[PDB]
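Single-structure report; data block below.
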Amino acid sequence: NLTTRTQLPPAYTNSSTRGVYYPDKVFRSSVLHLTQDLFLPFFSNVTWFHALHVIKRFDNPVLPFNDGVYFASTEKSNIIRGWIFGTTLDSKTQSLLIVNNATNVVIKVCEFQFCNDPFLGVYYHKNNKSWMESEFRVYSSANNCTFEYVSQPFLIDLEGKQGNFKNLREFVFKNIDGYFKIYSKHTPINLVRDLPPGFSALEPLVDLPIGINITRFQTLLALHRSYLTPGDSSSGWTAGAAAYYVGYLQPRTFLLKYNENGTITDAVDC
Amino acid sequence: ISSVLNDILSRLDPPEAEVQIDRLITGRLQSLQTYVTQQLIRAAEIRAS
Amino acid sequence: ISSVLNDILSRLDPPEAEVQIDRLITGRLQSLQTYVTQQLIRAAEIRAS
Amino acid sequence: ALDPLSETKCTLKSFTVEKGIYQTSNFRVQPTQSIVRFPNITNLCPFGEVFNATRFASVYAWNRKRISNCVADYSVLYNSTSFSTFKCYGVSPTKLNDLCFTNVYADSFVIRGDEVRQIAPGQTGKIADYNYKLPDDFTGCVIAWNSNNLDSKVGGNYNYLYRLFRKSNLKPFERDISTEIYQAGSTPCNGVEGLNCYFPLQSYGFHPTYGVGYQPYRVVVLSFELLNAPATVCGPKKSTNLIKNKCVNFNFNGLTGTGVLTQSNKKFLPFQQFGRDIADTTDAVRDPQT
Amino acid sequence: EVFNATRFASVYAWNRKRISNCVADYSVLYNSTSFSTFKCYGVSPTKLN
Amino acid sequence: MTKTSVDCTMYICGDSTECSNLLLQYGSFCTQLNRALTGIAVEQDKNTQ
Ligand SMILES: *[C@@H]1O[C@H](CO)[C@@H](O[C@@H]2O[C@H](CO)[C@@H](O)[C@H](O)[C@H]2NC(C)=O)[C@H](O)[C@H]1NC(C)=O
Ligand SMILES: *[C@@H]1O[C@H](CO)[C@@H](O)[C@H](O)[C@H]1NC(C)=O
Ligand SMILES: *[C@@H]1O[C@H](CO)[C@@H](O)[C@H](O)[C@H]1NC(C)=O
Ligand SMILES: *[C@@H]1O[C@H](CO)[C@@H](O)[C@H](O)[C@H]1NC(C)=O
Ligand SMILES: *[C@@H]1O[C@H](CO)[C@@H](O)[C@H](O)[C@H]1NC(C)=O
Ligand SMILES: *[C@@H]1O[C@H](CO)[C@@H](O)[C@H](O)[C@H]1NC(C)=O
Ligand SMILES: *[C@@H]1O[C@H](CO)[C@@H](O)[C@H](O)[C@H]1NC(C)=O
Ligand SMILES: *[C@@H]1O[C@H](CO)[C@@H](O)[C@H](O)[C@H]1NC(C)=O
Ligand SMILES: *[C@@H]1O[C@H](CO)[C@@H](O)[C@H](O)[C@H]1NC(C)=O
Ligand SMILES: *[C@@H]1O[C@H](CO)[C@@H](O)[C@H](O)[C@H]1NC(C)=O
Ligand SMILES: *[C@@H]1O[C@H](CO)[C@@H](O)[C@H](O)[C@H]1NC(C)=O
Ligand SMILES: *[C@@H]1O[C@H](CO)[C@@H](O)[C@H](O)[C@H]1NC(C)=O
């Protein structure tokens, strides 16, 4: 459902000593603690995905999901807006949707019949400057739904397309015993490329009782367009600048340091 | 099932808590005996010096 | 019930197997402790010599 | 326990003591009062809407519900319900009145009479492999009771379904509601069923005159964890005012102990309730009220 | 022949039979037989496959 | 060398009445351990002498 996809081989990089999350909910102060669990090994191969246009790079493929995943997003404008999880991504199996549509964040578990290339779209008007999310194509139908959650309404800016990336978001996804575990973290940052090395905690965010079988996942993006050539498919889009990186988790034994205030500060990969 | 006596005494009745209490007692007695033996050996060396 | 880890792991599920594994672990730890203590005593005698 | 000389006599296991220094045990202080601190919870827990429901779910599409802001006073069920099977795994039943639970979930479905034994860790069979599975380290309780007068019809009730064929066994707490065509032989089914193609769901045949092994039974499974993760469902106990700077027996959200309580300068994160020392012992705790 | 037999022996003259050269796939009994009691002693059921 | 003393019931049970009612069966062990430690302590003062 989209064209104009000038291509080039993908990139690669490593990960710094980042991707550590709180393993439990017990306060500990000034401790060295050894734990074995599913973590992201230090200095691991990481793929790099762009979203820009000088090129018309969009980069929303389907990637394997195994033993959890680690997702890092660097951006200055809200473009990456959710994810889709499932096993066949068809109407014969159940699937999970998490997406933010600029007013609400919605989580759903249904029998979605997904599109081959889903996205969201914002349109830029003339004279009366405005952006009112004039496009949303993620699926065709959803019949049997067992889980549903919608948040309280809000609003967010939509263009912001100046300067370099000024926001960094970290997410860790795991699936164990019918529970989908999400850990999250946010950080201000000023950079141009090449996710900075550093260390940060990954405080727990949510646990959902979905109870499904997950093997693959895909990323949800939003494109903003304006007065250009018509004919949505070959009609131009102006996805400004965003990047997302993906890493895979493995079982490892780590050593953690708990500070005086109860905050994890450093770790060692045995 | 745990390293804290309070948790065991809070979650279990006496007949079932007795087993875990016995296991902990044996372990800690073994630790104390090991400490005493090492102290005796070090004391012998110090006496020679 | 057996002296081989593989047999226990092949005939029993984990929740019925940790007990046998724990018994074996305690026994082998005790054996190692005894060996270390005897080595310490012999080392003291050799030091005097 | 009379005098230090008597204590030395008891320790020495004799009636005569020579001259020495004879180190005794220690300085010991006994508590004076007992205190209880439970959160502010008033509403009774919806036992009627769960147990006394008009209809249950099919076993393959089992139902899961979340329970919060409750007072778990299960005596109310004593006059209305009679349970054939009731078994807990992580706790002793007699302690259920002195605890607060954190992440309670209730699972409901209906099965045949001869299959209640399969709702247990480590079991195998049709239900334990294709429909509903429990984890190895399960902490919770299982309740099952006969429902012949409700789920049986004279002509035969054909609303409850179960799966019969599957390529592989399920994982604990996993659901599967696909209705494809199962291939048993070698010729591909390519859609429509045939000689070696089957519809994987069949309906229980419930009649009011069948044997006890074929009559329907209702099953409810309660799952929770106890100590960490500050709780929301609590039992029927009365709170008392806090006593500090004195050695007392304390019960904080189900954690029992003895000691003295003082103010602290620590600051807990919003998702933390307990704090332990180096040797895995509880030393800090938040207060449910205030 | 074993489970779906037309006649069973008396308890005092109980019957014994030898089994050999099988592929023991007990999944084929699901649609025809319902078992009231099933207990295994030397092994865990989940390992029977 | 440093002189040390150990209290069993405080280290093992640690202020509990359900415990320390089970240590009685093992009580005769503690009186042994102290007789070792005391034997070290009195020795130390002799060394300096
Ligand atoms: C984003 O998606 C949500 C998903 O429902 C939309 O939510 C609406 O919420 C209102 C108030 O609860 C309901 O009355 C509507 O039925 C919901 N559906 C819709 C599509 O209106 C929300 O409106 C969406 N926001 C945008 C900007 O599209
Ligand atoms: C990891 O990446 C950084 C920056 O990209 C680089 O300086 C470093 O040499 C890399 N380390 C390894 C082991 O590849
Ligand atoms: C990552 O994997 C790709 C694919 O084989 C490989 O070309 C690249 O060298 C790898 N990078 C690292 C740092 O291992
Ligand atoms: C801006 O103008 C466009 C058409 O020119 C209109 O569709 C849109 O609603 C306007 N936005 C406002 C008035 O906020
Ligand atoms: C799933 O959807 C189909 C389509 O209507 C329906 O026939 C079937 O009963 C549904 N299964 C459920 C609700 O479990
Ligand atoms: C704890 O946080 C306070 C915040 O005011 C800070 O001053 C203090 O140094 C921190 N303690 C540490 C880092 O050990
Ligand atoms: C309980 O179920 C019975 C059906 O036998 C019904 O008559 C009664 O109204 C129900 N009560 C509540 C409180 O749900
Ligand atoms: C208990 O149930 C019986 C049902 O026969 C009823 O007669 C009685 O009034 C009930 N008592 C209470 C206290 O609910
Ligand atoms: C989960 O899905 C994969 C891919 O279809 C499949 O191979 C696997 O058997 C499924 N797991 C279960 C428990 O059915
Ligand atoms: C709980 O109830 C007590 C009743 O004495 C009251 O003093 C306290 O403020 C209440 N706290 C909350 C959080 O409701
Ligand atoms: C069991 O034997 C009877 C004999 O009358 C036969 O009708 C039936 O089909 C057999 N069942 C199976 C599963 O072989
Ligand atoms: C399973 O048994 C039922 C009840 O007799 C029967 O109707 C159905 O055809 C059987 N299925 C197969 C595949 O034999």
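Swiss-Prot numbering applies to chain C: residues 973-1021, in that order.
If you check the header, you will see the structure was determined by electron microscopy, 2.7 Å.
Backbone N, Cα and C atoms are what each Cβ position is placed from, and that goes for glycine too.
If you draw a 10 Å sphere around the CB of C:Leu981 (variant position), it holds 14 other CB atoms from the protein chains shown. As a natural variant entry, C:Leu981 to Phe appears in Swiss-Prot alongside the note: In strain: Omicron/BA.1.
One natural variant catalogued in Swiss-Prot, C:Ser982 to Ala, is accompanied by this note: In strain: Alpha/B.1.1.7. Secondary structure at C:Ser982 (variant position), taken from DSSP and collapsed to helix, strand or coil, is helix.
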Query raised in the report: Long-range same-chain neighbours of C:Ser982 (variant position), Cβ under 8 Å, sequence gap at least 6?
Result: none
